[PDB]
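> Can you read through this structure? Questions will come right after.
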Amino acid sequence: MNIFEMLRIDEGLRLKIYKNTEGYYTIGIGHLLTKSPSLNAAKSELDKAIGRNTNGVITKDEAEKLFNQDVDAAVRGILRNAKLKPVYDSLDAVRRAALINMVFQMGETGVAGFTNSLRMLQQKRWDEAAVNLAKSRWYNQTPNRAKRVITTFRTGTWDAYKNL
Ligand SMILES: [Cl-]
Ligand SMILES: [Cl-]
């Protein structure tokens, strides 16, 4: 298991524009297009991202390309974030993947807001962090996925994902 496989399980793969869990236009492997209510706006963002007139449909390779770029960006966002970097640097390889997953889903800014959980992770207080992480909109809105990431932080193993 690795970050790629992990997020592919969490986000799935769709080759046509769809609405994510928050009702926003998305494509591929969780690549958000826009928060705008307009499908045209989404098709426009899509063609600009791909570099061709897609008509709202992309291929598998194109999806994988956006995915590689998004993962890369998530990592770089962590590394450039003064609040995130220290945490990421303190963790082991498995737990680092759990932090990348959260950043990919909710953005650098959203994750940097879990101040108390971040401190606990930094301190290696696993069970405490898991409890603190669960008290969030994130967990109440997407509980099955939140539980998988949380278990990851708690145990430092990929067990929540083995089977998927
Ligand atoms: Cl893009
Ligand atoms: Cl979920």
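The deposited model was determined using X-ray crystallography, 1.8 Å.
The backbone N, Cα and C atoms fix where each Cβ goes, and this holds for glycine too.
Okay, so Swiss-Prot annotates it like this:
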ACT_SITE  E11  active site, proton donor/acceptor
BINDING   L32, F104, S117, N132  substrate binding site
MUTAGEN   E11 to A, F, H, M or N  Complete loss of enzymatic activity
MUTAGEN   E11 to N  Loss of 84% of enzymatic activity
MUTAGEN   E11 to Q  Complete loss of activity
MUTAGEN   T26 to E  Complete loss of activity at neutral pH; covalently bound substrate
MUTAGEN   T26 to H  Facilitates transglycosylation more effectively than hydrolysis; covalently bound substrate
MUTAGEN   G30 to F  Almost complete loss of enzymatic activity. The enzyme is destabilized by 1.5 kcal/mol
MUTAGEN   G30 to A  Almost complete loss of enzymatic activity
MUTAGEN   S117 to I  500-fold decrease in enzymatic activity
MUTAGEN   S117 to F  10-fold decrease in enzymatic activity
MUTAGEN   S117 to V  50-fold decrease in enzymatic activity
MUTAGEN   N132 to I  5-fold decrease in enzymatic activity
MUTAGEN   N132 to M or F  2-fold decrease in enzymatic activity
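Give me the structural setting of these features: burial, nearby parts and distances.
In three-state terms derived from DSSP, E11 (mutagenesis position) belongs to a helical segment.
Counting only same-chain residues at least 6 apart in sequence, those with a Cβ under 8 Å from the Cβ of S117 (mutagenesis position) are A129, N132, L133.
Listed in sequence order, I29, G30 are the same-chain residues at least 6 apart in sequence whose CB falls under 8 Å from the CB of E11 (mutagenesis position).
For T26 (mutagenesis position), the same-chain residues that are 6 or more apart in sequence and have a Cβ closer than 8 Å to its Cβ are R14, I17, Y18, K19, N20, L32, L33.
In three-state terms derived from DSSP, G30 (mutagenesis position) belongs to neither a helical nor a strand segment and is classed as coil.
Taken residue by residue with DSSP, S117 (mutagenesis position) is part of a helix.
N132 (mutagenesis position) falls within a helix when secondary structure is assigned with DSSP.
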> Looking only at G30, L32, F104, the recorded positions on record, which one has the least crowded Cβ, with the fewest other Cβ atoms within 10 Å?
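With the recorded positions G30, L32, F104, fewest surrounding Cβ atoms within 10 Å: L32.
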> Measure from the Cβ of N132 (mutagenesis position) and count the other Cβ atoms within 10 Å, all protein chains considered.
19
